[PDB]
There are 2 protein chains.
Amino acid sequence: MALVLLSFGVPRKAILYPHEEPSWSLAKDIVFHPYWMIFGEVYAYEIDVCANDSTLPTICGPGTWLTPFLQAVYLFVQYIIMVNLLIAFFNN
Amino acid sequence: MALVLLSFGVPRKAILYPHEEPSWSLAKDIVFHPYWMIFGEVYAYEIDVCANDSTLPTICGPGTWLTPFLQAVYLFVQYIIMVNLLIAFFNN
Ligand SMILES: CCCCCCCC/C=C/CCCCCCCC(=O)O[C@@H](COC(=O)CCCCCCCCCCCCCCC)COP(=O)([O-])OCC[N+](C)(C)C
Ligand SMILES: CCCCCCCC/C=C/CCCCCCCC(=O)O[C@@H](COC(=O)CCCCCCCCCCCCCCC)COP(=O)([O-])OCC[N+](C)(C)C
Ligand SMILES: CCCCCCCC/C=C/CCCCCCCC(=O)O[C@@H](COC(=O)CCCCCCCCCCCCCCC)COP(=O)([O-])OCC[N+](C)(C)C
Ligand SMILES: CCCCCCCC/C=C/CCCCCCCC(=O)O[C@@H](COC(=O)CCCCCCCCCCCCCCC)COP(=O)([O-])OCC[N+](C)(C)C
Ligand SMILES: CCCCCCCC/C=C\CCCCCCCC(=O)O[C@@H](COC(=O)CCCCCCCCCCCCCCC)COP(=O)([O-])OCC[N+](C)(C)C
Ligand SMILES: CCCCCCCC/C=C\CCCCCCCC(=O)O[C@@H](COC(=O)CCCCCCCCCCCCCCC)COP(=O)([O-])OCC[N+](C)(C)C
Ligand SMILES: C[C@@H]1CC[C@@]2(OC1)O[C@H]1C[C@H]3[C@@H]4CC=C5C[C@@H](OCCC(CO)CO)CC[C@]5(C)[C@H]4CC[C@]3(C)[C@H]1[C@@H]2C
Ligand SMILES: C[C@@H]1CC[C@@]2(OC1)O[C@H]1C[C@H]3[C@@H]4CC=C5C[C@@H](OCCC(CO)CO)CC[C@]5(C)[C@H]4CC[C@]3(C)[C@H]1[C@@H]2C
Ligand SMILES: [Ca+2]
């Protein structure tokens, strides 16, 4: 579950923030939002940053249409497979 | 689950509100948000009160960078261990 997290946070932070110099904030932002997604926080109005209801309208740019596809795969893996595999683990 | 709650709400309220005189509001605020976290309310824009998207920008101060680490441990214990232990309880 920690690897699926980094498989998602690093492409997302890279596609949505292309103009970043090296910073310790890059170690938070690859791990912060993808972790809070495991607990039901979808960040609904940050998905599709080019939408009109977006709360990140300045992040709209080339390639950012990829991130909602990425997060759809991410939560399917984490919530629909990995959290329920862990329920199944505990039950058995 | 009520003890993991107080293990989190008391360090959080202490780190984020250092300048408090004794008040009955201290018995609510150690128990209120940590309980609503069990039911999927992450308080996403109150985590990391020093962030730019924060809805508590005045709470930013010394030591407040500890609280997102604390809440990451908190929900892991409550949701990933304790809620699913309780599912496992009921199934068996
Ligand atoms: C057995 C358990 C052991 C733990 C194992 C796991 C290891 C956990 C390791 C995680 C790596 C975190 C590294 C922090 C990066 C530097 C932070 C920094 O510079 O300042 C930040 C620190 O202040 C905060 O408030 C944020 C602290 C991070 C919260 C982590 C919660 C998510 C849990 C994740 C769990 C999933 C882990 C998935 C696998 C990796 C603040 O903001 P900034 O912008 O970064 O800098 C300041 C600038 N500013 C003032 C403009 C805002
Ligand atoms: C079930 C329902 C689906 C029905 C079926 C038919 C599919 C329909 C698809 C049709 C493809 C055409 C869509 C784009 C329209 C034209 C260009 C355009 O407006 O681009 C937009 C984005 O979109 C893109 O840039 C491209 C998006 C392509 C993703 C398509 C997924 C393929 C199907 C499924 C893949 C799943 C996996 C497949 C394996 C099974 C531009 O808008 P923006 O992003 O807001 O940015 C603009 C602002 N900017 C200029 C600042 C950047
Ligand atoms: C079998 C079941 C039995 C129950 C067992 C559990 C014990 C339950 C007991 C919990 C302790 C409650 C102590 C209340 C403190 C005093 C509050 C007060 O005076 O006013 C508040 C009451 O109005 C509210 O809105 C808060 C009421 C608390 C709701 C509980 C929610 C969390 C669930 C709890 C469950 C988790 C417990 C985890 C374990 C501890 C309002 O605001 P204030 O600021 O406080 O005062 C007014 C000032 N102001 C106008 C400026 C706002
Ligand atoms: C997977 C990804 C991680 C990659 C690995 C490398 C780790 C990277 C970390 C590197 C450490 C350096 C980060 C801070 C940068 C310099 C100072 C700074 O800006 O501080 C910031 C906060 O942060 C702190 O004050 C310190 C944060 C330290 C905790 C880092 C986690 C340790 C590893 C994991 C721990 C898990 C458990 C470990 C056991 C397994 C200040 O910013 P702010 O908070 O916004 O407040 C500023 C405003 N104010 C002045 C009003 C207050
Ligand atoms: C699932 C199976 C495959 C099916 C998918 C079929 C292919 C999908 C369909 C179409 C392909 C992508 C093109 C459509 C959208 C283009 C419109 C556009 O400009 O968009 C953006 C740029 O976007 C780009 O420049 C995209 C470049 C290619 C991305 C890499 C391929 C991704 C496929 C992933 C496949 C993963 C498969 C994983 C395998 C398991 C917006 O650009 P702009 O801002 O408007 O430009 C002006 C910028 N300026 C102002 C700064 C100058
Ligand atoms: C997990 C395993 C161990 C690894 C831990 C890694 C250690 C982490 C690394 C380094 C230590 C922490 C400090 C680094 C950041 C300092 C930057 C800073 O100033 O931050 C803040 C202050 O914060 C402080 O002053 C905090 C001082 C130490 C806190 C106690 C240790 C926390 C580690 C717990 C470990 C738990 C272990 C649990 C064991 C299971 C912000 O200050 P400021 O607002 O900028 O100052 C101006 C304020 N003024 C304007 C009011 C004057
Ligand atoms: C197998 C796993 C693959 C993924 C991963 O774990 C192992 O690989 C690690 C390598 C890390 C980076 C190393 C170097 C730096 C440079 C630093 O530069 C300070 C500049 C300035 C501050 O302003 C100093 O004053 C900022 C942090 C950064 C980019 C790291 C980020 C986290 C990364 C990507 C980690 C990530 C979780
Ligand atoms: C084993 C467990 C450890 C944790 C815990 O349970 C047992 O320990 C309890 C002790 C409680 C405090 C006792 C005294 C007061 C003073 C009062 O002062 C009124 C001032 C003014 C109003 O403005 C009057 O006019 C405010 C409340 C406060 C701080 C209590 C808060 C809750 C606490 C921390 C409880 C907490 C849940
Ligand atoms: Ca939820």
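In chain B, numbers come from Swiss-Prot; the residues present are 1007-1098, in order.
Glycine too: its Cβ is placed from the backbone N, Cα and C atoms.
A mutagenesis experiment is reported in Swiss-Prot for this position, B:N1097 to Q, and the note states: Abrogates the inhibitory action of physiological intracellular Mg(2+) concentration. Does not abrogates the inhibitory action of Mg-ATP and PIP2. While the structure shown retains the original residue, Swiss-Prot records the mutagenesis experiment B:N1098 to Q with this note: High constitutive activity. Abrogates the inhibitory action of intracellular Mg(2+). Abrogates the inhibitory action of Mg-ATP and PIP2.
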Cβ-Cβ neighbours of B:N1098 (mutagenesis position) (radius 10 Å): 8
All-chain count of other Cβ atoms within 10 Å of B:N1097 (mutagenesis position): 10
Secondary structure of B:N1097 (mutagenesis position) (DSSP, helix/strand/coil): helix
